[PDB]
Amino acid sequence: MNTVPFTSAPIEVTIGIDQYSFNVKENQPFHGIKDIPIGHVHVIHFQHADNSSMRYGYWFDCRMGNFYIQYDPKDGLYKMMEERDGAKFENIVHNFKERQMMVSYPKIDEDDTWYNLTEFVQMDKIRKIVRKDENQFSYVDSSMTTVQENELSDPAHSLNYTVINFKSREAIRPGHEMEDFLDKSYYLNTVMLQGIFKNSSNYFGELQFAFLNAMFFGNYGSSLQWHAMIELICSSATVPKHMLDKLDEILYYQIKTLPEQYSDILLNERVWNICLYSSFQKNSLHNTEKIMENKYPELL
Amino acid sequence: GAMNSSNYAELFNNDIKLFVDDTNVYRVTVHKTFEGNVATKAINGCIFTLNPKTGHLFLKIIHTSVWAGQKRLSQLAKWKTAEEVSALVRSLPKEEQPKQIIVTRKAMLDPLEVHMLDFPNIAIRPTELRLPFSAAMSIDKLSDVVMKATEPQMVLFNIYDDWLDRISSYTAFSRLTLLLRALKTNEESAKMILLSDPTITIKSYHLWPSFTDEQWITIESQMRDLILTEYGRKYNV
Ligand SMILES: COC(=O)CNc1ccc(OC(F)F)c(Cl)c1
């Protein structure tokens, strides 16, 4: 069980760790988060009490280094850093742990939610979507735009999701215009899966990461990417049986976790109605359709 | 964006553009079968592709064989229309290719956009105008070449005849849409008006009769009366 120690909490802030969150008061003696499950990526995220503008946070994997959080009064945010001195890090954390100044990652033993939301998410792939190679962790916030959004303006601060565009030469084979537009299987299976992602795990990992950025930061381009990757599968007539079954599980846990009050902004009525009721895969997402109908029947 | 009453003069500026109407691409007669079920029989159709500035009409005849063994023909018809318009554009020299294509029905937007991906600089636009181009098959010479076709064929016409020698494009389009609106509202009356005086004929190389300027004013007045009448006969006013 790993630990992300905190130098201090100089400003009042709501701190998130994965799907959990807690309020820290200005100058409260808070010194970090312990008992973080090894084996998963994680996200530690922030919303200042005085400016609920800019949710922001850091994707990390404790297997890749020792990370700590310290507030920067110049840039005005909680920053993640890597401490290379492993002895300095054990000493800082043991001191903090002995004085019980850390919150414990509050995982219920029965509860597979985080695993289920991050099953295919890999740190190495996050670091290719979020480019900042000198760090092992990845910063994301509410305002960062995607490469695709930029085409339609600072490239260093962009989310390099895989561009999906249903009315593009990449998606449409010359001579198969109607076929490829109405049945996107060649775009899904040859262009994206075989060509770009290489396998369905990487595709699902980017899908899951886009959802999590949409949910935790309200990042609009991430929500667009999540919906596009759903729609490309549902709009394909020929999808491996194992991908459909896995997609149903993936979406079920995403819909289950979504705050009830954010459905209005984070769920695209057109895509969901198309995917559940009109698409080729309208009958292949039983778990997702059941939770959607019982939780958000208005959207439908 | 969409074409409407506000940007109407844009049709007659010097940027090449084409209207595309797909109404008459997929045409059927509905009939009873011996078992007393209903069935359709396709008849020849046509794409109505028109330069509103010059009058040049690219009438692509859609022969019934194109539907043989196909499913969901009304959907296919939009994609076939888009395939043929894209083929037409590619067939034209660069300096004749349109800068905009305006579709008369919004269901043509995605089919045409997808077929024209190779031409990102050609704008595909809808329109809020309710244009009467469905009535093209009420023009006898257009109907005749469509019905007589035994294979796919493209036929070229000027739908303004020689009117541009005497009137502007704006006025020529206004006359065309008035004639077509009349033909659509009451075809029989409309055609009676156009031919009632047998001394006025249709030249072999023309579609409409050879009216003088004064005779066109009388004709156009008779078409308006017809349209208003029918509007009354319809709603009772
Ligand atoms: C730049 O001067 C430094 O001392 C950086 N080293 C440092 C500071 C604080 C740490 O824990 C903090 F979380 F409580 C750690 Cl683990 C390392």
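Residue numbers in this text run from 1 along the chain shown.
Each Cβ is built from the backbone N, Cα and C atoms, and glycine gets one as well.
Under the DSSP three-state reduction, B:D21 (mutagenesis position) is assigned to strand. Taking a C-beta cut-off of under 8 angstroms and a sequence separation of 6 or more, B:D21 (mutagenesis position) has the following same-chain neighbours: B:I47, B:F48, B:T49, B:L50, B:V103, B:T104, B:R105, B:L131, B:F133, B:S134, B:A136. According to Swiss-Prot, the experimentally introduced change B:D21 to N (Swiss-Prot position 1853) is described as follows: Reduced growth at 30 degrees Celsius. Strongly reduced growth at 16 degrees Celsius.
Swiss-Prot documents B:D22 to N (Swiss-Prot position 1854) as a published mutagenesis change and attaches the note Reduced growth at 30 degrees Celsius. Strongly reduced growth at 16 degrees Celsius. Within 10 Å of the C-beta atom of B:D22 (mutagenesis position) sit 28 other C-beta atoms, taking all shown protein chains into account.
Long-range Cβ proximity for B:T23 (mutagenesis position), meaning a same-chain Cβ under 8 A and a gap of 6 or more residues, is found for B:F48, B:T104, B:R105, B:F133, B:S134. According to Swiss-Prot, the experimentally introduced change B:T23 to A (Swiss-Prot position 1855) is described as follows: Reduced growth at 30 degrees Celsius. Strongly reduced growth at 16 degrees Celsius.
Per Swiss-Prot, mutagenesis B:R105 to K (Swiss-Prot position 1937) is noted as: Severely impaired growth. Reduced growth at 30 degrees Celsius. Strongly reduced growth at 16 degrees Celsius. Annotation note: B:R105 (mutagenesis position) sits in a coil segment as assigned by DSSP.
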Open item on the list: I'd like the Cβ neighbour count for B:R105 (mutagenesis position), meaning other Cβ atoms within 10 Å of its Cβ, all protein chains included.
Closed with: 17
